[PDB]
Structures are given as C-alpha cells and as structure tokens.
Amino acid sequence: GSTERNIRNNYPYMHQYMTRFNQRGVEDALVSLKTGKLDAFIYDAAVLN
Amino acid sequence: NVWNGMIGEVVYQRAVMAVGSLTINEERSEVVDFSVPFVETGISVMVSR
Amino acid sequence: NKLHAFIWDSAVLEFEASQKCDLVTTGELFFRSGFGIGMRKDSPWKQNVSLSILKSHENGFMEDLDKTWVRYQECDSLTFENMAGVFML
Amino acid sequence: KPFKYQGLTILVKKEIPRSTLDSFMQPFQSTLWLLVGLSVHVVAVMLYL
C-alpha cells in the first residue's frame, strides 16, 4: 500500500523491523491490537478515524 | 516495473478512472493523473487506550 | 473587543491563538480545503510543481516547516487572585 | 496539489474568568448580612433572658 511505501522511503530501518508484524487486513489488525499481540497500528488517517 | 491493482487497471487502459480509497503520493501521481483530493488522509498510529 | 468573532482560515487563527493568550479559537472546522500554488492554466511548470509538492509531503520537509514556522506554542493553557478576597477579609 | 490542509474557523476573545475581591460573597446579597445579624443578636439576648 501507500503507507508501506512511505515508511520505506522515510525510515528503511524501521520498515525492516516492522516487516515481521505485517497484517493481512484492517479487521485482523484491529482484533490483534485489541489483544496483546500488537501495540501500534500504522495506517491511513481516514480509515483509522 | 509493473503496476497491479487499481493503478494497474488505470495504467493499462482497462479502466478510465479508479474511485476508491486511493492515496495520492509521488510515484502514483507520476504514473497516473490524479484529481483534486476530496478527503484528508495520511499516515497515523492507532493504539489501545 | 471591537469585533466579537473573526471568521478565517484554520492555520492563521490557530497560530494567532497560540501566540496571543487573550484570543482563542473554537474548533469544529467547516469547509475543509487546502492552500495551493496558484498559477496560470497553460503553464508547463504544473506537473513538476505538483510532483515536487507531493515529494515534499512524502518526506518530513513539510513537517519540518510546520515545526519551525507554525507548530510552536507560547501560551496554550485556582489562581492567587481568586483567593485574594479572603486574604483581604 | 494542496501543500497545507485546513478549513474555516472562528476566533474570539478568551474572556478570562478574572475575579474580584467579593469572589466568595456572591451566594448572599448585602441585605442578608443585616438579616444574619438579625438572626443571631436578638437570639443571644433572649437566651440570656
């Protein structure tokens, strides 16, 4: 997506560590963040709001 | 070097326009022709309270 | 206190409220839009200027500009004068 | 493309809640002071009686 491309362009090292916590979709990320499996979700402002 | 998805359909003349949650960035605007942004978006971090 | 309310852009009024303690905004933004680089219809600069603006948004240059020029707060915000009366008494 | 997203809003005066010397005399008016005296003195004397 666009968020991954922006992360790669800005902070490649952060992207390298973040690749191991990728999610299949938005709802899976939400249910993972509700539990302790995840701490922060990075995604576009409108959908997150 | 091949675009896939909504941008992929637009590039290869398979679709005149691509309405949807399409973020505007440098590479896409270089490859396709965007319109005026009608809603504010951007990277954001969403976490448990 | 010569004009009760001033209708103006969010950025300018937000900066003024940050700078001036006695002036405060209200929020609830309406008519959302974006500042643009106005210029003639038939100009070759258009595509390259738009690309440069988008690239500047892609990296933190616009964030750096916001930090340097806009995003700095002087005054945002019981007091002694509230209880001065009992000391007077 | 827009370089700063923002809308229209309203600026007003802060209207500081700055208080006066009588910040604790609001609940009762001046007359009640005489009245509260009339609620004590005439009692005390008759108690003495």
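Following Swiss-Prot, chain A residues are numbered 688-736, in order.
Determination method: electron microscopy, 4.1 Å.
Using N, Cα and C of the backbone, Cβ positions are placed for all residues, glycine too.
The following features are taken from Swiss-Prot:
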- A:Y730 to F, L or M: Strongly decreased sensitivity to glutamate (MUTAGEN)
- A:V734 to A: Decreased sensitivity to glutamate (MUTAGEN)
Among A:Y730, A:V734, the most crowded of the mutagenesis positions [Cβ within 10 Å]: A:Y730
Collapsed DSSP category at A:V734 (mutagenesis position): helix
